[PDB]
There are 2 protein chains.
Amino acid sequence: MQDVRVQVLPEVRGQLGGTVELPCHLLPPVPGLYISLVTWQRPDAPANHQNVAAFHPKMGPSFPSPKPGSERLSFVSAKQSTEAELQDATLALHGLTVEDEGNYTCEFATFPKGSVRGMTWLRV
Amino acid sequence: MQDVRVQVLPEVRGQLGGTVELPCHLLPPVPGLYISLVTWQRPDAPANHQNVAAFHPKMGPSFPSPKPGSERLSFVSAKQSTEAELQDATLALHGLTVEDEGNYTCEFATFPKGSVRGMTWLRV
């Protein structure tokens, strides 16, 4: 089986007050490869605020942290299930504030290949 | 729902030629927490070899890297569905080699809480 890798931008410049997207995609599509979960983290947050977004192929989205929080986050293209489509894990952040800045990591938990991640610096 | 984290040993001394176990548990138990995948990684390896083992609740184990490889790795207690039990992700390496030494990370991809990981240094 072909290996998969995460494609993200190394830096995204966001406009304060507005909306910004953090593109994230798993490539290439590979037969026999399942995406079990997608997660976004802010690795520089305190541990209980590091997981900021997760998307499960049956259960859909969860935004477990207050920062940036549920009301301002969305998965632009992730679809629950026959076959769920999680290869585009692009995240959007509305009402962008200075407190939203910093590193974000997009990770795909896949089987059988395991977990793969990419990192983006959101600069404001 | 309580916050979770990963319990591992900081360091493990292993018997060259023999078997070593790297314990890993997700704690505390929390009802309604779904464990989507467990993975073990060697973050210092080249990315084709970083993911060394994975366990999916329906699909069972996989050993994506040829090194250590499936012939030498097993999950000691993880069980696949019926109810999967992935909260104990303890990994056994068999026929331990010098090339196996280094940093190991055990990660749980969970929903709704996201991903959490603990690290163990394997030495001789």
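Think of each number as a place in line: the chain as shown, counted from 1.
Header entry for method reads X-ray crystallography, 1.7 Å.
Cβ atoms are placed via backbone N, Cα and C, with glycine included.
Listed in sequence order, the residues of the same chain lying 6 or more apart from B:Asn51 (mutagenesis position) and placing their CB within less than 8 Å of its CB are B:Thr39, B:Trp40, B:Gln41, B:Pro64, B:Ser65. As a published mutagenesis entry, B:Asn51 to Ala (Swiss-Prot position 81) appears in Swiss-Prot alongside the note: Abolishes homodimerization.
Neighbour density for B:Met59 (mutagenesis position): within 10 A of its CB lie 16 other CB atoms from the protein chains shown. Among the sequence features in Swiss-Prot, the mutagenesis site B:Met59 to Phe (Swiss-Prot position 89) is noted as follows: Loss of entry of HHV-1/Rid1 and HSV-2. No effect on PRV entry.
In the three-state DSSP reading, B:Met59 (mutagenesis position) counts as coil. Experimental mutagenesis is annotated in Swiss-Prot for B:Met59 to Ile (Swiss-Prot position 89), with the remark: Increased entry of HHV-1/Rid1 and HSV-2.
Reduced to three states, the DSSP call for B:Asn51 (mutagenesis position) is strand.
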